Amino acid sequence: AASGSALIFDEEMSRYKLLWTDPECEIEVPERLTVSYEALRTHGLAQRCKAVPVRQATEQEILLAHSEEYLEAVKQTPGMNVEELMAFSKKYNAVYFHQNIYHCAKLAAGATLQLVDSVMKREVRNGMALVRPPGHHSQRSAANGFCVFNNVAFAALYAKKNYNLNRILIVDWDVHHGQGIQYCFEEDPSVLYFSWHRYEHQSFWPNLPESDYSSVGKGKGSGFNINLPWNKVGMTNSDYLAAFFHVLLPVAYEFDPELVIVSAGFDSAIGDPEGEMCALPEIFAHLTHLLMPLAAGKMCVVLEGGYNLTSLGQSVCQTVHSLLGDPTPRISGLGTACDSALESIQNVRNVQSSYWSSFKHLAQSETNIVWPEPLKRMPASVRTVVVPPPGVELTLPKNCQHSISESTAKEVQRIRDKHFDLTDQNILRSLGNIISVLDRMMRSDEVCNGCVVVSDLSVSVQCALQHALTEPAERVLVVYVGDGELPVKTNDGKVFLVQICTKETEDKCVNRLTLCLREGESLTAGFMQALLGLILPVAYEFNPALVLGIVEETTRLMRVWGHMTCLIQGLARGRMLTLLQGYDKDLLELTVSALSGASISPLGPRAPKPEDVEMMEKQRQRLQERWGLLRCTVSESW
Ligand SMILES: O=C(/C=C/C1CCN(CCc2c[nH]c3ccccc23)CC1)NO
Ligand SMILES: [K+]
Ligand SMILES: [K+]
Ligand SMILES: [Zn+2]
């Protein structure tokens, strides 16, 4: 299986610049590229990536997405002086040409195909291309908004032609609408395009009616274009995350893309003078993370906009950090999306309900500037510690390890005399393992998470949980698959309990979330809809310091467990301790692999049972006043 992350860059693409005064264009500078690469070298991240040489896109390749007439006209700009280059630029909207921009445009294009080839040939798992000029505004016969050729559109057309790909997801988190991408794929159901963007009721550039949420595609491609307009500036992490949990991820995991291309503009980051949003660079570590379980991790990130040289550097690093699998930063202060965002989110969901099954219940009323420096993100010495049953030896990935000092062994006796009596001398070894693994996770940056196999649940959960609280871990999120009650108090706001059961259980308070999904064929799609639209939004607002996973000895969800384990590592900087009751070679192989940061096997695209969606929306109704990040409609005033 593939390993590593590509980084495609070349100082040559910084060798074109604006040559006359023009305040429309004054912001697109060469320094964007060199600041971004220098931030990656300063943080050690460039050195950790496979450097892949840039190349030129050939003439045949440029014609995948552009007309001969336009290619011929651009081919002439290297022969042009400054008067002639100004005359040529004035024919297009918000774009300047330079003697060397045709050259760099072919480099920005070829660099993107270089990235597509490395990911699709399994030479890396994923990667990023720092390129200039950007692409996503470019159109079949026109330059637009600093873009000459449509790099991201090339990538999808090229991956279609040369790899026989059926499904390609393009995620455009630039703050501008990528209308060139939309035009190119509006009739193509094989490319799903998602774009959020500053719209301000069409008063923001490019001022297009088609940038609105009602453009869903055309013809055989309706439902594979999703526009999410931001109609106010100042959008926050909670707005961006709400867009992902309630619009983008439900749609993306059902589409099941074979490859993910990101138009990564960081003008949607705090401090940018074009986007004027308020999302912290760290959010891009999570935007990247939430997409990495798609398509076996095959993700190509292509740089677009980004104009505040400082936020630019930090958001680039948070993205590459997540591409290399480093632990994600904790996001604090999350809650409800703002009213304008909830209106936009609500309006997209309703128009898209004709096309996607996560939104289909909406259609019938039967069931309807300075900010703090981000912290350091070091990968653990050993990422994952595993404790299988005694004497069982397994094939472990290179970043895992097996696990009792005397310090820890006195503690187990201390606990035993007080609260248990019990003498089963190996469930006493399990609690030695639980404690020594927990001590390694929290006291150290050298171990990240861990999995322990246990036999007695309630004693194991008690010590795991109590040893985590009195450590201290501010909050613990507990995720439990099974039935019966455990020794967990949801009393204070220090524990939140997700439970996945089979018998229906009336919930009382807003610090427990109980999902009784009907067993059968639709169990897999229902679990994913709950994971994306209930569990992740609450977990993210709760902001736990530790995640405790617990599986009862019972099979039915061996298909979904790796996705959850991967996604849930967006909480608590990845510190998650999983207790498996009983030995299952394959469930344990699967848990360790997701915890180790390996690739997740895709699910493929069978729609969930309506009884299950009724159950999940009753849970949203019951929790969204305490947990605002669950909201995907505007609330009604008194
Ligand atoms: O991020 C990007 C970059 C997109 C660009 C889009 C176009 N505006 C130009 C703004 C503008 C239009 N008329 C003006 C008059 C005076 C001053 C300024 C302007 C700049 C950025 N693409 O992804
Ligand atoms: K966008
Ligand atoms: K499309
Ligand atoms: Zn932009």
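Please read every residue number as a count from 1 along the shown chain.
Any Cβ shown, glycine's included, is placed from N, Cα and C.
Annotated active site, proton donor/acceptor per Swiss-Prot: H137, in sequence order. Counting only same-chain residues six or more apart in sequence, the Cβ atoms lying under 8 angstroms from the Cβ of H137 (active site, proton donor/acceptor) belong to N144, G145, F146, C147, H176, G178, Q179, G180, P206.
Annotation comment: Swiss-Prot describes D174, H176, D267 as Zn(2+) binding site, evidence class experimental evidence.
DSSP assigns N93 (mutagenesis position) to a strand in the three-state reduction. Here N93 (mutagenesis position) comes close to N144, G145, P206: these same-chain residues lie at least six apart in sequence, with C-beta atoms under 8 angstroms from its C-beta. A mutagenesis experiment is reported in Swiss-Prot for this position, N93 to A, and the note states: No effect on steady-state kinetic parameters.
Every protein chain considered, the tally of other Cβ atoms within 10 Å of the Cβ of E274 (mutagenesis position) stands at 20. The annotation that Swiss-Prot gives for the mutagenesis experiment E274 to L reads: Affects substrate specificity, diminishing N(8)-acetyl-spermidine deacetylase activity by 20-fold and enhancing acetyl-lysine deacetylase activity by about 100-fold.
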Restricting the recorded positions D174, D267, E274 to those with Cβ under 6 angstroms from ligand 2 leaves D174
Per-residue Cβ crowding (10 Å cut-off), top of binding-site residues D174, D267
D174
Could you tell me the C-alpha distance between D267 (Zn(2+) binding site) and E274 (mutagenesis position) in angstrom, no decimals?
6
Distance check, please: Cα of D174 (Zn(2+) binding site) against Cα of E274 (mutagenesis position), rounded to an integer number of angstrom.
11
May I ask which of the recorded positions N93, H137, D174, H176, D267 have a CB within less than 6 Å of any atom of ligand 4, listed in sequence order?
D174, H176, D267
Which residues, in sequence order, are found in the same chain with Cβ within 8 Å of the centroid defined by the Cβ atoms of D174, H176, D267 at the Zn(2+) site, excluding those residues themselves?
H136, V175, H197, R198, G265, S268, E274, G275, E304, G305, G306
